[PDB]
Amino acid sequence: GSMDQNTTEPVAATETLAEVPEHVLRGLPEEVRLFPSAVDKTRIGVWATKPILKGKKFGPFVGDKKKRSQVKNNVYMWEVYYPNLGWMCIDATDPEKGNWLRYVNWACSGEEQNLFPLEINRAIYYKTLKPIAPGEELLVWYXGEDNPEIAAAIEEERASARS
């Protein structure tokens, strides 16, 4: 053995877990915690602090409804048709209007991605295709039009959402 210890956690950022808007961290998954965006935004980022199982359903993502005219290299945003006004864009990327999901960064190849984009009932859910250990940054991607990370993990959530 000898080589089985745990990887030391990052330190020294600038922003503090206590700094994220109390309302955003307030509606977290099981009991996730905010940790500086040591991932990219190098400010505050959201990480697993509690255990996660494959097929988990975390969300739904606040998602504010605005026109695509906005957005610019983000994730917590998508286009959905409204039976009340037509094809719309849902974006929430702010501390005040954007919850914690707005703090989710990006992955690499389903091996580290912990959350995956899902459109349901004009609502965007974030689901886990793989268990995540407390200390892992929550991340997403898949452009991956109709990739199987999207369908396969969708099936277990939606399929299970029935029988």
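Note that the numbers count up from 1, one per residue, in the order the chain is shown.
Looks like solution NMR, at least that's what the header says.
Any Cβ shown, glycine's included, is placed from N, Cα and C.
Pulled from Swiss-Prot:
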MUTAGEN   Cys108 to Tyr (Swiss-Prot position 106)  Reduced histone methyltransferase activity
MUTAGEN   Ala161 to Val (Swiss-Prot position 159)  Reduced histone methyltransferase activity
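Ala161 (mutagenesis position) counts 10 other C-beta atoms within 10 Å of its own C-beta, drawing on all protein chains shown. Reduced to three states, the DSSP call for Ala161 (mutagenesis position) is coil. The CA atom of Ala161 (mutagenesis position) is located 28 Å away from the CA atom of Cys108 (mutagenesis position). For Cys108 (mutagenesis position), the same-chain residues 6+ apart in sequence whose C-beta sits under 8 angstroms from its C-beta are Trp141.
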